[PDB]
Every structure is written in structure tokens, then in C-alpha cells.
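Enquirer: Quick one: the structure is below, questions incoming.
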Amino acid sequence: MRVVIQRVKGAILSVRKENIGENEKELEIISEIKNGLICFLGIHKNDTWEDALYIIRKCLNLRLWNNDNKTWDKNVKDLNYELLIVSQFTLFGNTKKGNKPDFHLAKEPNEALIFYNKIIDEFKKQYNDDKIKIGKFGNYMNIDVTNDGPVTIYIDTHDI
Amino acid sequence: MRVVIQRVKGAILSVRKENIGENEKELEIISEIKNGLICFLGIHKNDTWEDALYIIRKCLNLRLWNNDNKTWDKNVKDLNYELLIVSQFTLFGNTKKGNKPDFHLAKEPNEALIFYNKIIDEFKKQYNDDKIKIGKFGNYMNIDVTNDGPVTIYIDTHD
């Protein structure tokens, strides 16, 4: 259960609907966040719940903000910021056997679609029903991010 | 080391304008790219040239683009796209211990600064210096990246 956490000042996610005939035309915003964190989540072939849990816990408790004199002192909650959880199986795409990725590791669609939603859901029970946003699982997405720092953090819930 | 690669349509890197000369405050641009790759690279305390050499490869080589009825077929060099590599120790922010990340596992600022240049040099060599861009090592930066997809890949040269 891999994730990429990027501390950002803002973030605007958008998708495409259909009907354009120009060369990549007609983009639509469906969500965005001001100050906070954006998370790139990938679901593994054999992930359980305890996995999803570690993720959420961390995303909501890492003290990635310098506050006053001290550094690394505040979590996204403390400063009342938002989070943008985005599905991303690219993560498990293996690149050890040639220049063409191998997602054979990833968790198949229908089965993951549910898991994701399940998480996106729990990701509220642990913070604020209104501080979370999402992408659109199984869809092209465009995302403009304002990287603060910048700050990036990786976490594989298979290491521990 | 470890690298996080995202596919973008552009990226705008800015820093603080520490100008006590005739004014006060503000941030200015320094680097900027369009379609291509964004790479947050973290230099490990025990990183070899063999290590970097790898990232450079997988970076300048991975097929992360779709071309004429063909997905995952093209790579950065092929489409003649560019790269914006940014050094990021935090990528080595150990987080199992507490809620406050300890980077007591990431190579030191200078020892690591020169290793970062060497990489950025080889990159310009393994491709083309006009296609490689950077930022300001160790300073606060503001990066406005336009994530295309998204498509994020991760690699840990230590597997």
C-alpha cells in the first residue's frame, strides 16, 4: 500500500467529459484544495484494512509544518488544512524488467475501486467530513499543484 | 537514492527574493519547463555513482507516454521533452518511529550537494543540457507543477 505525500499551498484537480474535436479540449474542475497535503495512493494486490489504516493515520498525523521557532511541529489538522487523496496504481508499476512498466503487482479495478472509496471514506471519520477531496478513479485527471518547500514523503506499508 | 517521477505539462520553480537592496520580500522564478518529467531526488548517505547512474537511466528512458494506438511506448528523450530535477532529503524522512520525521539517514548537505551536481551534469550529458533544469539547492522553493494523468513512479535503487 504505497503513497506519495506532498506538502502543498494549493491544488486544482480536473477531468474531461467528452464531445471536443480539437486536440485535447474541454477540461473540467471537480475539486481543489488551498493549504495542505496531496496524497498519491496505490493499492496492492493483497492489501487488507490494517494497511489502509496506517496510511490514513500517517497522512493525518505527520508534523510537516514549522510553527514559530520550532521546526516540524504541526500536523495538517492542527492548522486546519485539507487533503487530496488520489488513486494511483502507477506506483506498483514495476520497472525492473525493461522500459515498459509492469503493474502485475497492482490490485485489479472493480476490487480496488471499492477499497479506495472505503478509504476515502475512513479518511473523514478520522478528521473532518469537509477537509478531504478526491479524484475520479479510473479516469484521466489533470492536477495543478503548488509545492511548498518543496516537501515530499514516501511510505510503503509493506516495509514494516 | 530514491526518486519520485511524475509526468507533467509544465512546472514553475520560484524562490524567495532575499533582497534587502531597495525594498523587501517577494519571490522570483529561476527555472521553468513544459511537457516532460519532474524528479524529486533524495541522495542517500551511502549512495554510489552506480546508484545515480541508474536513476538517470530509468529516468531518461522509461516509456510513460502513449503514441499512435500505443500506450506506454515513448520516453522523455523520444518526444524530446525536458526534466526538472529537485534535490529532496525529506524523501528519506523515516516515519515509523514518531510523528516527527528523522532524516538521520540522508546524506549531508555538501557531501550531497556535489553528488547532486554530478548527477545533473551526467543528465545534461546523457541527453542535452538545454533539456535539463534545476532549482536552488537547500533553499525554500515554490514549485507549481501540472501533473499530467497523474502518472507517478517510484524507484529505490536499493532493491
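From the backbone N, Cα and C atoms, a Cβ is placed for every residue, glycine too.
Okay, so Swiss-Prot annotates it like this:
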type	residues	note
ACT_SITE	B:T90	active site, nucleophile
BINDING	B:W72, B:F89	tRNA binding site
MUTAGEN	B:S87 to P	Wild-type deacylation of D-tyrosyl-tRNA(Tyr)
MUTAGEN	B:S87 to A	Partial loss of deacylation of D-tyrosyl-tRNA(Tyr)
MUTAGEN	B:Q88 to A, E or N	Wild-type deacylation of D-tyrosyl-tRNA(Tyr)
MUTAGEN	B:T90 to A or S	Wild-type deacylation of D-tyrosyl-tRNA(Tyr)
MUTAGEN	B:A112 to F	Loss of deacylation of D-tyrosyl-tRNA(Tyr), loss of deacylation of glycyl-tRNA(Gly), not toxic upon overexpression
MUTAGEN	B:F137 to A	Loss of deacylation of D-tyrosyl-tRNA(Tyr), loss of deacylation of glycyl-tRNA(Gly)
MUTAGEN	B:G149 to A	Loss of deacylation of D-tyrosyl-tRNA(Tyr)
MUTAGEN	B:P150 to A	Loss of deacylation of D-tyrosyl-tRNA(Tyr)
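Tell me about the setting of these features in this model.
Expert: In the three-state DSSP reading, B:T90 (mutagenesis position) counts as helix.
Around the Cβ of B:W72 (tRNA binding site), a 10 Å sphere holds 18 further Cβ atoms from the protein chains shown.
Taking a C-beta cut-off of under 8 angstroms and a sequence separation of 6 or more, B:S87 (mutagenesis position) has the following same-chain neighbours: B:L41, B:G42, B:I43, B:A112, B:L113, B:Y116, B:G135, B:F137, B:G138.
All chains included, 21 other C-beta atoms sit within 10 angstroms of the C-beta of B:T90 (mutagenesis position).
In the three-state DSSP scheme, B:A112 (mutagenesis position) is classed as helix.
Annotation note: B:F137 (mutagenesis position) sits in a coil segment as assigned by DSSP.
All protein chains shown were included, and the count of other CB atoms within 10 Å of the CB of B:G149 (mutagenesis position) stands at 17.
The C-beta environment of B:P150 (mutagenesis position), restricted to residues of the same chain at least 6 apart in sequence and closer than 8 Å, consists of B:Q6, B:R7.
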Enquirer: Around B:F89 (tRNA binding site), how many other C-beta atoms are within 10 angstroms of its C-beta?
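Expert: By my count, 20.
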Enquirer: What residues, ordered by sequence, lie under 8 A Cβ-to-Cβ from B:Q88 (mutagenesis position) and sit at least six positions away in the same chain?
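Expert: Those within reach of B:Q88 (mutagenesis position), by Cβ under 8 Å and sequence separation of 6 or more, are B:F40, B:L41, B:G42.
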Enquirer: Of all the mutagenesis positions here, B:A112, B:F137, which one's CB has the most other CB atoms within 10 A?
Expert: B:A112
Enquirer: Going by DSSP, is B:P150 (mutagenesis position) part of a helix, a strand, or coil?
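Expert: Where B:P150 (mutagenesis position) sits, the three-state DSSP reduction gives strand.
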Enquirer: Short of 8 angstroms on C-beta distance to chain A, which of the listed recorded positions (B:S87, B:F89, B:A112, B:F137) are there?
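Expert: Contact set vs A: none.
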